[PDB]
Amino acid sequence: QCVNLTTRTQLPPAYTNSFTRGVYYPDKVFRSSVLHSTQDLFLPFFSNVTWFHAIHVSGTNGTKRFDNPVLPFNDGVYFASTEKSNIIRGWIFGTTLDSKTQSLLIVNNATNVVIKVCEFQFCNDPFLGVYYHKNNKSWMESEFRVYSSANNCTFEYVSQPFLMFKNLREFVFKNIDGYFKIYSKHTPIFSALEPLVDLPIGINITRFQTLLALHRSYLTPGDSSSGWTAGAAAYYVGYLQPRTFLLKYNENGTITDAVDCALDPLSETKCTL
Amino acid sequence: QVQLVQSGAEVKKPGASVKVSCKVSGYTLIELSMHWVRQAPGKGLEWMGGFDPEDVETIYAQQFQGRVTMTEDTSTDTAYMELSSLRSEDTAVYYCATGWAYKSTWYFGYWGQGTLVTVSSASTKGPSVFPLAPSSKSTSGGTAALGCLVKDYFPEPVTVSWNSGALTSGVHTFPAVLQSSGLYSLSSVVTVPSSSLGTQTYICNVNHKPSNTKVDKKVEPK
Amino acid sequence: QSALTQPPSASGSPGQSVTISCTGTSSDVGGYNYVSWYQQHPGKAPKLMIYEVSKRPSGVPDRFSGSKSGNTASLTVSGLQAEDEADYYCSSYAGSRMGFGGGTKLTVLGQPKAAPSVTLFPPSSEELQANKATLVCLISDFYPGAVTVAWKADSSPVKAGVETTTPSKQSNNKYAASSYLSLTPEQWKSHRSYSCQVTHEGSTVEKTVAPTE
Ligand SMILES: *[C@@H]1O[C@H](CO)[C@@H](O[C@@H]2O[C@H](CO)[C@@H](O)[C@H](O)[C@H]2NC(C)=O)[C@H](O)[C@H]1NC(C)=O
Ligand SMILES: *[C@@H]1O[C@H](CO)[C@@H](O)[C@H](O)[C@H]1NC(C)=O
Ligand SMILES: *[C@@H]1O[C@H](CO)[C@@H](O)[C@H](O)[C@H]1NC(C)=O
Ligand SMILES: *[C@@H]1O[C@H](CO)[C@@H](O)[C@H](O)[C@H]1NC(C)=O
Ligand SMILES: *[C@@H]1O[C@H](CO)[C@@H](O)[C@H](O)[C@H]1NC(C)=O
Ligand SMILES: *[C@@H]1O[C@H](CO)[C@@H](O)[C@H](O)[C@H]1NC(C)=O
Ligand SMILES: *[C@@H]1O[C@H](CO)[C@@H](O)[C@H](O)[C@H]1NC(C)=O
Ligand SMILES: [Ca+2]
Ligand SMILES: [Ca+2]
Ligand SMILES: [Ca+2]
Ligand SMILES: [Ca+2]
Ligand SMILES: [Ca+2]
Ligand SMILES: [Ca+2]
Ligand SMILES: [Ca+2]
Ligand SMILES: [Ca+2]
Ligand SMILES: [Ca+2]
Ligand SMILES: [Ca+2]
Ligand SMILES: [Ca+2]
Ligand SMILES: [Ca+2]
Ligand SMILES: [Ca+2]
Ligand SMILES: [Ca+2]
Ligand SMILES: [Ca+2]
Ligand SMILES: [Ca+2]
Ligand SMILES: [Ca+2]
Ligand SMILES: [Ca+2]
Ligand SMILES: [Ca+2]
Ligand SMILES: [Ca+2]
Ligand SMILES: [Ca+2]
Ligand SMILES: [Ca+2]
Ligand SMILES: [Ca+2]
């Protein structure tokens, strides 16, 4: 069960810029050749977003170290991560992140997504452990590193995977009306963010933490190593804010262009006319 | 690290069956393959059997065919090894060992403390004493080598003295062989001047206190 | 069991380098790189020293390193320190079986080399009056500890009936060994000679006794 995988501190706050990325179809209603203006929780243009290094290696000098933080969800979250290796499996969203309240668990595996809203006693350092089943001759995944006790399940949703050269994955999370609304676009490496699912979970979402997968390290006799290491991983988190946007829909319905009206006086002039 | 703890030592009689446990800690049983070896007193290591990672199938060595049976229970994280048709040769320390299954590099990284299985239908018995007589100019020319055989004694210890303790120089009493029968046997020798065989007399004083036996055997040239 | 061939003893002065060889075939040591090496102090469970031919687990000092050539592997222990006096066992996969081989005793030499002193006794007449006959071959005052005893009837080997003590440290700080060979009196009077082959550090001493009555 729970592994006590703490490093001294998240010392550097890493930042970057969200040039034009967080534009999500705010409604599912098809419109054609139109200029629809909406006030909604968008990612502001040229916002300063944060680069998180979750698994960040120490060169020839040292082995890797682990800094996966619990983060606020505030009013919304733009998530982004371009990764070759299935290290980022999902997220946990919730309030207390212990039993006292319920919380949301989103874990994506090679066959399926599992989405759960249930009272989880989350381990203080959370991950999904992948181990070798000698009989099967395949590696298999254990969820009990994430949660040690499961109680009071109201929601279970199992479906086809989303997160599964480098393939940028972009996500927008909202929790409004008791409805966890998820928007997603994958990009192999201007682009519409197209809705994934609206889950009726009906819970308070105030904070979240990324879910990471750590292969078991079958150590030789003398190592003092953790026993849980898997590749390297990094991700980008930004926060949605209330904004009026002018979205331009195609003849085919596609959002070809959008403008943040509060960014600069020119964008306001395009907005008013 | 993985930690292997075996069942306590046990004593058996010929024909019987014995079962040895092995509890694994630190890593769960389904992530690491289990192999059992044995070491006779003083002798080398002998592989009894194990688990083939690539071909999931326990493998049994040719020595213990239809006589050993190794089972594992994943819930209790415990490995088991049953040996039937026990005989005195099986008297050994039995180790459970482990190798990783993913790599399959056949390296038994971690070992149990060992379980001593002792097979003997042996009860307390006094020694049967025989002379190991010298010859004229037997060894080393003007020296002679003369002795005394404590045979088929159980349990250990015997004590040998020579001439009721008069002879202490020249005397070497060797350690015992625990033979296949479950009984011990030893020999005690003294190296003496070959001049002295004519006058001097050599008594062997064996006394085996468990069987409550005191044997005095006089060794003379013949 | 004894699938791999490996020498009985290895002598070395402190600070020197010793090499214990493990010789097999093209199907066990020559076919794979799955060779391993294990230390064992007396009365204590074995310990891994070299894994995967040349690799070394952590905590094992630099001075232990192994390699292989053709059908023969070898473990080399430089910087000899008294912690190294033990038995050393090699191991290797055989395709269907994993078999340890023999032993070898490093003897960190703290005393000049001593050759054994051997005495062979025939069965006593009194013993074969009871229709049992037992040769007694006693070995004393040899350093290093390990010795190898063979029995030869006539000039033909005696495979069966041989029970030998492991060497035991004596008052001298040298070592002594005991070997007994059990015969029927019929067999003892049939063959015209019996002999106790004793070999220590390559040299073989021989004691021979026959029924001249
Ligand atoms: C990912 O999750 C799914 C569903 O939880 C796994 O699918 C199998 O689900 C059945 C349900 O009866 C379980 O009994 C099996 O153990 C699961 N299969 C295996 C092989 O574990 C799916 O396999 C999961 N992925 C992995 C790698 O375990
Ligand atoms: C953040 O966005 C501002 C505009 O709000 C931009 O000028 C700046 O270059 C960005 N800064 C960083 C560090 O990404
Ligand atoms: C780490 O160990 C301490 C000591 O028991 C404990 O208080 C803490 O909860 C552990 N960390 C976990 C569960 O991640
Ligand atoms: C794979 O592992 C699962 C573990 O729950 C087991 O139920 C299943 O039978 C295994 N499959 C095979 C083919 O062994
Ligand atoms: C489960 O949570 C609900 C409220 O979300 C509460 O009414 C109920 O008592 C809880 N169940 C348990 C077993 O605590
Ligand atoms: C969410 O928080 C509100 C305000 O504290 C509370 O009334 C409500 O019961 C909470 N619901 C859940 C599911 O936690
Ligand atoms: C518009 O749609 C048609 C099919 O509906 C498609 O062939 C075309 O590529 C789309 N793009 C344009 C021209 O808007
Ligand atoms: Ca975009
Ligand atoms: Ca409750
Ligand atoms: Ca799963
Ligand atoms: Ca934490
Ligand atoms: Ca359920
Ligand atoms: Ca569309
Ligand atoms: Ca017991
Ligand atoms: Ca039986
Ligand atoms: Ca099996
Ligand atoms: Ca097995
Ligand atoms: Ca059975
Ligand atoms: Ca293989
Ligand atoms: Ca023991
Ligand atoms: Ca003689
Ligand atoms: Ca008398
Ligand atoms: Ca050492
Ligand atoms: Ca095969
Ligand atoms: Ca040996
Ligand atoms: Ca000598
Ligand atoms: Ca002698
Ligand atoms: Ca010495
Ligand atoms: Ca006998
Ligand atoms: Ca004779």
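Residues 14-177, 186-210, 220-303, in that order, are what chain A shows, numbered as in Swiss-Prot.
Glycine too: its Cβ is placed from the backbone N, Cα and C atoms.
In the three-state DSSP scheme, A:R190 (mutagenesis position) falls into the strand class. Among the sequence features in Swiss-Prot, the mutagenesis site A:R190 to K is noted as follows: Partial loss of biliverdin affinity.
Listed in Swiss-Prot is the natural variant A:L18 to F, annotated as follows: In strain: Beta/B.1.351, Gamma/P.1, 19B/501Y. Around the Cβ of A:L18 (variant position), 18 further Cβ atoms fall within 10 Å across all displayed protein chains. In the three-state DSSP scheme, A:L18 (variant position) falls into the coil class.
Over all protein chains present, the Cβ of A:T19 (variant position) has 10 other Cβ atoms lying within 10 Å. Here Swiss-Prot describes A:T19 to R as a natural variant; the accompanying note says: In strain: Delta/B.1.617.2, Omicron/BA.2, Omicron/BA.2.12.1, Omicron/BA.2.75, Omicron/BA.4, Omicron/BA.5.
The local packing around A:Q52 (variant position), expressed as other Cβ atoms within 10 Å of its Cβ over all shown chains, amounts to 11. In Swiss-Prot, a published natural variant is listed as A:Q52 to H, annotated In strain: Omicron/EG.5.1.
A:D80 to A appears in Swiss-Prot as a known natural variant, with the remark: In strain: Beta/B.1.351. There are 16 other Cβ atoms within 10 Å of the Cβ belonging to A:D80 (variant position).
Cβ contacts within 10 Å of A:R102 (variant position), excluding its own Cβ and spanning all protein chains shown: 22. For the natural variant A:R102 to I, Swiss-Prot gives this note: In strain: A23.1. The structure shown keeps the original residue.
In the three-state DSSP classification, A:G142 (variant position) falls within a strand. Here the residue is the original one, but Swiss-Prot notes a natural variant at this spot, A:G142 to D: In strain: Kappa/B.1.617.1, Omicron/BA.2, Omicron/BA.2.12.1, Omicron/BA.2.75, Omicron/BA.4, Omicron/BA.5, Omicron/BQ.1.1, Omicron/XBB.1.5, Omicron/EG.5.1.
According to Swiss-Prot, the naturally occurring change A:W152 to R is described as follows: In strain: Omicron/BA.2.75. Under a cutoff of 8 A between CB atoms, and with a sequence separation of 6+ in the same chain, the neighbours of A:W152 (variant position) are A:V143, A:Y144, A:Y145, A:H146, A:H245.
Residue density at A:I210 (variant position): 8 other Cβ atoms are found within 10 A of its Cβ, drawing on all protein chains shown. A:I210 to V appears in Swiss-Prot as a known natural variant, with the remark: In strain: Omicron/BA.2.75.
Long-range Cβ proximity for A:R190 (mutagenesis position), meaning a same-chain Cβ under 8 A and a gap of 6 or more residues, is found for A:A93, A:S94, A:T95, A:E96, A:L176, A:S205, A:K206, A:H207, A:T208. Closest to A:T19 (variant position) in space, going by CA atoms and restricting to the variant positions A:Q52, A:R102, A:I210, is A:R102. Straight-line distance linking the Cα atoms of A:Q52 (variant position) and A:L18 (variant position), rounded to a whole number, equals 42 Å. In sequence order, A:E154, A:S155, A:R158, A:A243, A:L244, A:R246, A:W258 make up the list of same-chain residues 6 or more apart from A:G142 (variant position) whose Cβ falls under 8 Å from its Cβ. Two residues, A:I210 and A:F220, bracket 9 residues absent from the model, and the distance between their Cα atoms is 15 angstrom. Recorded residues A:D80 (variant position) and A:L18 (variant position) have their alpha carbons 9 Å apart, per Cα-Cα distance.
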